[PDB]
Amino acid sequence: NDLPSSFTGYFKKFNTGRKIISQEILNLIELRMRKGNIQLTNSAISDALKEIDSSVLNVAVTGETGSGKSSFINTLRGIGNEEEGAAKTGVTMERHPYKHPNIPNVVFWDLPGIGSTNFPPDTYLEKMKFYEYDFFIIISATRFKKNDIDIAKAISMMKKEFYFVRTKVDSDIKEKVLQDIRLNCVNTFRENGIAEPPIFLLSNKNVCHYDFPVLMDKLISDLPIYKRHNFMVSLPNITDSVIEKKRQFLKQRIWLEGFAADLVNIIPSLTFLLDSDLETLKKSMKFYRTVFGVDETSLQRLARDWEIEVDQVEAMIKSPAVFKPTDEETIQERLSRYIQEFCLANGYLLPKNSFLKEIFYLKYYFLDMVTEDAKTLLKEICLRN
């Protein structure tokens, strides 16, 4: 009903595992809004966004050589295996990092298998600097080994998160050969004195297949709340679910940002646009396009994979022309029209006589645009092949 209730109510749509901020903090912020603590409410939101933005993620990936490690690391980074920057199989002396191409805050580490070293579990983890990782990805293309489990045991002893990933299920060429593959893994765990652990089976030809979806959900879910945003944004845009999930996260961030900047009591209508906010809007559009893989480069490659000049790929979507020069229409007119379109379909998102400043409604419009663009190209990429 009131503003304090509208602020926290916006997050009712998202379950515990999809919030980019905790209910505890949301409840705290609301209290401060209701207390009139007109400064502590802004600092709470401020520090919350700051903590979200500066979050760094380090993912340790271990297993055996030629069992998927490299492909896993590369598909999560959105890089082709023989592409530049592509993590290369096996190699192995010691730990090797691979930063995400777009989100510097995310780093995957190729760790040498403990089998290719003469280090016992705990000492191996100390050598590999276990304390630096947010979670571990234990990969096996078969049914895991004693090594894989001793490592897990050591990881759980230190309170860290690990996940069992069975790659190359696709090479297993009825249909439910998955339950068999899963049966072999379970016996291994049972054989090693461990209760039934979850397992995620993955495919290489069709990477976004099988347990990829739920694995993606688990990693974000188990992650500390403030770390989810930066990792979510880094995931590969290979399913409408990941894509739609990213939008949900970015929408939450815009909301927080809109409130921090202070609400206003005048309808949006962009009659004058500071060069200041224009550049901000240009940066937002560049951030969203990259995140959703619809930025210039991504479109160029896409154009090659098919043929035709980029010209026609861009023509398939809408975000590429937002800031493209035209003698027929000014940016002011274009953006001024977007605000009206948005608020006409979505309303002002707040109780009567209260509004977010103009830029925020524009960020929401762009985000929707890019999200739709990504789903359009994905649908085309899938339609083929």
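What you see of chain A is 14-104, 108-189, 202-413, where the numbers are those given in Swiss-Prot.
Method on record in the header is X-ray crystallography, 2.3 Å.
Including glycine, each Cβ sits where the backbone N, Cα and C put it.
Per Swiss-Prot, the features are:
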- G79, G81, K82, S83, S84, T102, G103, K184, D186, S187, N232: GDP binding site (BINDING)
- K82 to A: Constitutively active. Binds GTP but fails to hydrolyze it. Does not localize to the parasitophorous vacuole membrane following T.gondii infection (MUTAGEN)
- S83 to N: Abrogates interaction with HOOK3. Greatly reduces binding affinity for GDP and GTP. Abolishes GTP-dependent oligomer formation (MUTAGEN)
- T102 to D: Abolishes GTPase activity. Reduces GTP-dependent oligomerization. Results in inefficient accumulation of protein at parasitophorous vacuole following infection with avirulent T.gondii strain; reduces accumulation of wild-type protein (MUTAGEN)
- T102 to A: Abolishes interaction with T.gondii GRA7. Abolishes GTPase activity. Reduces GTP-dependent oligomerization (MUTAGEN)
- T108 to A: Abolishes interaction with T.gondii GRA7. Abolishes GTPase activity. Reduces GTP-dependent oligomerization (MUTAGEN)
- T108 to D: Abolishes GTPase activity. Reduces GTP-dependent oligomerization. Results in inefficient accumulation of protein at parasitophorous vacuole following infection with avirulent T.gondii strain; reduces accumulation of wild-type protein (MUTAGEN)
- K161 to E: Blocks T.gondii ROP5 binding (MUTAGEN)
- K162 to E: Blocks T.gondii ROP5 binding (MUTAGEN)
- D164 to A: Blocks T.gondii ROP5 binding (MUTAGEN)
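Structure coloured by features recorded in Swiss-Prot.
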residue	record	Cβ contacts under 8 Å, 6 or more apart
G79	GDP binding site	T102, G103, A157
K82	mutagenesis position	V74, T75, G76, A100, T102, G103, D126, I155
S83	mutagenesis position	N94, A99, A100, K101, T102, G103, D126
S84	GDP binding site	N94, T183, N232
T108	mutagenesis position	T78, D126, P128, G129, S132
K161	mutagenesis position	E77, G131, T216
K162	mutagenesis position	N220
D164	mutagenesis position	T75, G76, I154, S156, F180
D186	GDP binding site	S231, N232, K233, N234, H237
Gap-flanking C-alpha distance, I189-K202 [12 residues absent from model], angstrom:
10
To the nearest angstrom, what is the straight-line distance from the CA atom of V104 to the CA atom of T108, with 3 residues unmodelled in between?
5
